[PDB]
Amino acid sequence: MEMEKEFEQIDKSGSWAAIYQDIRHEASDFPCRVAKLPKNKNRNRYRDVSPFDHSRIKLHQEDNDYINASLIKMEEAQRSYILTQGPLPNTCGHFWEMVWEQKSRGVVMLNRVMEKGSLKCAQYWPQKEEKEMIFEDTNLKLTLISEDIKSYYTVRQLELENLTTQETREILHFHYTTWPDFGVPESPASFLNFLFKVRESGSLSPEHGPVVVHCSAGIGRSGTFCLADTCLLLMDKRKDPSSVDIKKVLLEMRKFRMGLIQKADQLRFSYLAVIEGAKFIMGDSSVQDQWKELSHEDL
């Protein structure tokens, strides 16, 4: 793999920080005017993280269609993702409205509600079957149906009901619970296993709306997740690990949302994930059970 070669070259010459800065320098810059309107200040978690106007998700409501979320639409890979910030105490109804209107099947969460002693996200889904949530502002009902807790992630089945029409949908919630507080996993196996668990659920598929992916800001781990998935998909579509330029893929993604992949560690890790996941893609179907062997169940 030309990327495994580039990988070793970048490591040998210790130039990940400089490579990453090259990415920052070249990335698209597009206006974020709607995000910056005074009426929307309380709809944003970080003042430095905003959806571009051209790719933002619009709520289908009359009074204020703003949510901090971007449609990342990858043409060649034929895959779409919504990246959004972790919902705020006042935007949880907006978040579920978006899930409803965009017809999403999966929600992928890559952070813990509390990290480094601070609240990175609101508790936007019910933790107990018998305590459903009602979002009055967007008229939606949300019910925990079942959980399945594994060592490094949790899968939840939720039922989202439009209280207006009374239609209901099954949403799958994929919660990666063990992203380290300060660095990156440094072994991709559990990340890959988690990714493939998401893929197997059908959440990433064309017959559904785009999967919603979020961390705290929706660019760091979120970017890593989408970048790896798209690179693997592309390698798959031409069975050719060589034509896939990950840096070009990132950057293509940065046309749709700023700041995707927050540091050189996450960049390096992205290569690792893609390189390792390429073993599966290329015919070695048994590498998936090896990733699961080094994972599944332990806190």
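Header entry for method reads X-ray crystallography, 2.4 Å.
Backbone N, Cα and C atoms are what each Cβ position is placed from, and that goes for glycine too.
For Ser50 (mutagenesis position), other Cβ atoms within 10 Å of its Cβ number 23. Quoted from Swiss-Prot, the note attached to the mutagenesis of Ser50 to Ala or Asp states: No phosphorylation.
Under the heading of mutagenesis, Swiss-Prot lists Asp181 to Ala and annotates it as follows: Substrate-trapping mutant. Other Cβ atoms within 10 Å of the Cβ of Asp181 (mutagenesis position) number 8 in total over all chains.
As annotated by Swiss-Prot, substrate binding site applies to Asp181, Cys215, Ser216, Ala217, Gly218, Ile219, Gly220, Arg221, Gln262. Taking a C-beta cut-off of under 8 angstroms and a sequence separation of 6 or more, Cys215 (mutagenesis position) has the following same-chain neighbours: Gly86, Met109, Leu110, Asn111, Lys120, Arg221, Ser222.
Among the mutagenesis experiments that Swiss-Prot reports, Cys215 to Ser is described with the note: Catalytically inactive mutant; abolishes sulfhydration. DSSP gives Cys215 (mutagenesis position) a coil state; it is part of no helix or strand.
Annotation comment: Swiss-Prot describes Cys215 as active site, phosphocysteine intermediate.
When other Cβ atoms within 10 Å of the Cβ of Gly218 (substrate binding site) are tallied across all protein chains shown, the result is 28. Between the CA atoms of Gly218 (substrate binding site) and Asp181 (mutagenesis position) there is a gap of 16 Å. When the alpha carbons of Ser50 (mutagenesis position) and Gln262 (substrate binding site) are compared, the span between them is 14 angstrom. Candidate binding-site residues: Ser216, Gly220, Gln262. Fewest other C-beta atoms within 10 angstroms, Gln262. It is 13 Å from the Cα atom of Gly220 (substrate binding site) to that of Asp181 (mutagenesis position).
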